[PDB]
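The structure appears right after this line, and notes come after that.
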Amino acid sequence: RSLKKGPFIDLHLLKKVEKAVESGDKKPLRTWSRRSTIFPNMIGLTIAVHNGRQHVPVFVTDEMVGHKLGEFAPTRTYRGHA
Amino acid sequence: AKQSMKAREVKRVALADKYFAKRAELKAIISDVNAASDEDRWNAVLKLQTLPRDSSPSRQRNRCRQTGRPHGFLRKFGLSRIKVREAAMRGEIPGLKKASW
Amino acid sequence: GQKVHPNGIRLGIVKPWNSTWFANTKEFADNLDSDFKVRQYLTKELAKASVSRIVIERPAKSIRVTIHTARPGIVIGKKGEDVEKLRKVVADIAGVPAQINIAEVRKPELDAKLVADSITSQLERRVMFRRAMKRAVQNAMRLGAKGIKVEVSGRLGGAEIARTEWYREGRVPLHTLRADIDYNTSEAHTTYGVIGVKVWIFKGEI
Amino acid sequence: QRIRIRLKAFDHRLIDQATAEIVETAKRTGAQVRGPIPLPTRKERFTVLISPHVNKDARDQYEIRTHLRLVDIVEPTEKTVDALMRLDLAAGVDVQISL
Amino acid sequence: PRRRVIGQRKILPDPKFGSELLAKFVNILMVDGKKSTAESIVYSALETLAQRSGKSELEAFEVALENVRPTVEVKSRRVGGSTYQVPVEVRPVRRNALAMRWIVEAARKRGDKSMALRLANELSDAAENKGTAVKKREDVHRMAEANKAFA
Amino acid sequence: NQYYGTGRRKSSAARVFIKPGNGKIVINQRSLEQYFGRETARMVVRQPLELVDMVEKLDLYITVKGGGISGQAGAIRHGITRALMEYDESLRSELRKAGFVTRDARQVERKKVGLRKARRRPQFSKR
RNA sequence: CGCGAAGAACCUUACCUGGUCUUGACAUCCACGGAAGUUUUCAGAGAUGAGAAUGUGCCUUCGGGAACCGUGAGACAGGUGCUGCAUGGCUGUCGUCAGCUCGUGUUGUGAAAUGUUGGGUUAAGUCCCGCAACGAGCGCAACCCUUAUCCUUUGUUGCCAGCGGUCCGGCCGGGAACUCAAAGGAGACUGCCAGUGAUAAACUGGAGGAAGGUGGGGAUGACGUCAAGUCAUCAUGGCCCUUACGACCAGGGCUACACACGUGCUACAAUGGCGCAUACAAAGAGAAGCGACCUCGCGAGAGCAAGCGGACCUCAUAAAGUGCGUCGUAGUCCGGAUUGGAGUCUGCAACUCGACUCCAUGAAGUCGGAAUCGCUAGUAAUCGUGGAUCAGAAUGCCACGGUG
Ligand SMILES: [K+]
Ligand SMILES: [K+]
Ligand SMILES: [K+]
Ligand SMILES: [K+]
Ligand SMILES: [K+]
Ligand SMILES: [K+]
Ligand SMILES: [K+]
Ligand SMILES: [K+]
Ligand SMILES: [K+]
Ligand SMILES: [Mg+2]
Ligand SMILES: [Mg+2]
Ligand SMILES: [Mg+2]
Ligand SMILES: [Mg+2]
Ligand SMILES: [Mg+2]
Ligand SMILES: [Mg+2]
Ligand SMILES: [Mg+2]
Ligand SMILES: [Mg+2]
Ligand SMILES: [Mg+2]
Ligand SMILES: [Mg+2]
Ligand SMILES: [Mg+2]
Ligand SMILES: [Mg+2]
Ligand SMILES: [Mg+2]
Ligand SMILES: [Mg+2]
Ligand SMILES: [Mg+2]
Ligand SMILES: [Mg+2]
Ligand SMILES: [Mg+2]
Ligand SMILES: [Mg+2]
Ligand SMILES: [Mg+2]
């Protein structure tokens, strides 16, 4: 776990989220920053997170706050062995 | 070892000694415990990403000088485990000799 | 079986290092690197000078290089026209003022590095390896060596299957630490590949 | 007032020559030399894989031996300290001067 | 060894009693190089034995020991396609080591609380010809009589 | 006067000073029982002075460093023996006959390459 | 099969998805234009594109070159692409086993033999005898390092016997005795004695001695064998790609999980668990480093900050042990896996995927089938400590000491 001396979100996405809040809800905001945490300003937005080869869409709700963006986009596919 | 890799390492070293080792204040004396818990700290944290992904000294793999071998490095000589033995044996390394005890 | 290399098994018993400077952990890695570059450069452009040993000393500040060659005229040149060219070009490779000596080997038939590269040169000119091999052995033995063995290996005479032929004669006690055994290796680059040459020369005890 | 100087070399034969030479050089200048003192020698040790590939179990062990000596001059008259600056110390030894 | 005629490493006697037999016993009982713990177990159990069996501290140890020493063992020898248990007489020094080893191994497989209490009870009933240690001796002798034809 | 002796063991080195008097034993400014909590160490230290029965006739001043308790007890016995030599020099044979003169030259063997210990090799499997 | 890898979050990275470049990320050659470097804004995930400040360094023997940047076109670059059955170099293995050969002579039509066999002896083709063989070489042994005893020299940062002082601390004066440091020597040779043995070689035993028969350990790997391994350390013959099999970037992956095997660690308890007190090491490392004392925190750690390129300071309080108390044979006051919560630290960044801390939870496990592995003495077993790699990240590897 990181420190209580600041959470971590990247600039290139912090600009996009704060630019997209006032202009309403639109097509999902496409990103690669799996490592940026989720802020209360994000609630209700739809973000397409990278998973190596696609941008899976996640709709942010109130309960997914404080979690990193990545953990709503699994990178491995597994359906059984037989 | 694929000259492209050698080129990457020299670029990373040159990029590290230009930005950081002087622009390491903003990761030390603003990420410090004080009353700057306002945007003073937050903006430094945000600024540190804008710098190039390199120049971070934690990104140089410390390859061998004569071959660029990424594994089996020895800091005292700067060579890999292969070239040290080869050069030790002809007598290029002062002092060094087979140890038995 | 793999043999221990014969030179450094004797370093500090009967043989001296080729570099005799002192340095702490800070610059040890960087003296070795400069020493590599100067040796790489000298052997690259003294190819026909028959240089057999390049010892490097690093006094308080400067660097001094001693060259052991069998044809000092070519490296000295007229009145020292080109040894100064060496000094000026060494000084910036090492980044420190340089001073080049030139030492001397009397009998090239009794130095392993000179024998080895002589054989490679003939092989690279398509000489029957038996002639080169059997000739170096007899030349060295009639000048007073107490023993010698040479060894070549790898696609000899343009064969399709690599072999290993070694001609030994005299006395070469590799297991005795008192023995003064001069050994050195060289490679020849044939149109059919590469051929390694190894030489052992035994000069006497203690 | 006293000068204290250390000698580091990679071999004991060369450090002996330089030590016995510096020590007598000062004694000529009339001062009294305290030493020499053989300090413990630092022996580094290295182990390296000798195959280019696998066979971890076949290694080779090397070492660097650093010999060390100490001499103290306790009445450095104003002809000794300078004189020491012009001695033919070897190449494989280095000196450390302390006042 | 095929040729070596081995000597014999010396053993220091007991500190308390000066016995060359209890030094072996402590060595047999000790584990993982903890000599002090073994001496504590042997001493405490020995003195408990002394006061239970009257007096005579270390010859109370001898009287139980003499009740468990084997006199003939069996050696398995393969003949030509069958094997026989040829019974062979035991050497003097081997008699003690066998007697001590059996007592200690039996003094481990009990339900008592401590190791001192565990060992003292074995040392007692062995002097009284009871216990797994003396049974081991009976079994070995019984096995070695059934093959007396091969002696 | 005082007579001196150096004895040593696994990794310890003891120096022992013997003086005529009554039985007094001091190890590193402490009494014999205060130092050696292990009772066999006490028996080892006293052994030479019970063989040559000068146990109540000598002061012993002893300084010990290095090693562990059993090594220190071993060194002291060797140091005592050598000093007790320097006292009489005529009671050598019987001190030799008990194995006290011999300086036990056993040392921990160095770990070797490929072995988990001095001699313990890893497990070997055919398949 | 804890192997390359002495350490995969990014990098490493060679693989995948997408976005990008084509004389190129690395080098030489020409032409041309700009001294370089800067210090900043936008777009972009970033590569990269745009743009605004910026400087004009030196000889000019006043034409350029310096060095650096950018553009053009081709010689070429580049390849962790294939072939270890085309090769070099390096390594494993039989095996630290005692063998493997040659010159000359002789025997045989010849391949070949002899020597090198035989009687003894040895760790040994080690040695002595005999002998159509006479000699020699590579191997064995010795020469090298370390350990075990003693002696000479030097005495700080190491030491303290005799002295005096003392705050009881070698801490002060002081001493060079002792431990110790590290240079130079002495010592061990079947050398001496007795017996056996072919008037032999060598064997047993004894003395003396720190050590006795190769004192202990290490380095040292003969001719060759496996077309053994490595074309991904490197070098290299042939073949292949050159708008891509080359180059740059972000994210992922190498950490998947029905299963099977190899090597380890922790346990199943009382020779033990827990709590308090308390002894005794060795070898190492340290400058973008080791970090003391003190204050804060239950803790990991935080704040301030001395000392040290080190026999001086720091890492760093050894643990088994020992004394007292408690538990009382129970899936337990054994076991500490898993999971929830809350944290610290490194690092642009710990979701995939770090280490550690505190609270809580308390799986399997009650000594393990057929079978199988290591070890002959300071060895096995057991207890801790250090180092390399390394921003962080060992139960692995390499070394050190304690009990034994
Ligand atoms: K090869
Ligand atoms: K012949
Ligand atoms: K190739
Ligand atoms: K990844
Ligand atoms: K297992
Ligand atoms: K493990
Ligand atoms: K992580
Ligand atoms: K429990
Ligand atoms: K680390
Ligand atoms: Mg790294
Ligand atoms: Mg150990
Ligand atoms: Mg294996
Ligand atoms: Mg292994
Ligand atoms: Mg990447
Ligand atoms: Mg990666
Ligand atoms: Mg033969
Ligand atoms: Mg024959
Ligand atoms: Mg021989
Ligand atoms: Mg013969
Ligand atoms: Mg040998
Ligand atoms: Mg003295
Ligand atoms: Mg093959
Ligand atoms: Mg390949
Ligand atoms: Mg892997
Ligand atoms: Mg610490
Ligand atoms: Mg139970
Ligand atoms: Mg344990
Ligand atoms: Mg460790």
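Chain E is numbered as in Swiss-Prot, which gives 2-152 for the residues shown.
The backbone N, Cα and C atoms fix where each Cβ goes, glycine too.
Going by Swiss-Prot, these are the annotated features:
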- E:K36 to A or E: Defective in ribosome assembly (MUTAGEN)
- E:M116 to G: Significantly decreases affinity for its own mRNA (MUTAGEN)
E:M116 (mutagenesis position), Cβ-centred 10 Å count of other Cβ atoms over all protein chains shown, is 19
For E:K36 (mutagenesis position), the nonlocal same-chain Cβ neighbours (under 8 Å, six or more residues apart) come out as E:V27
E:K36 (mutagenesis position) -> DSSP, reduced to three states, gives helix
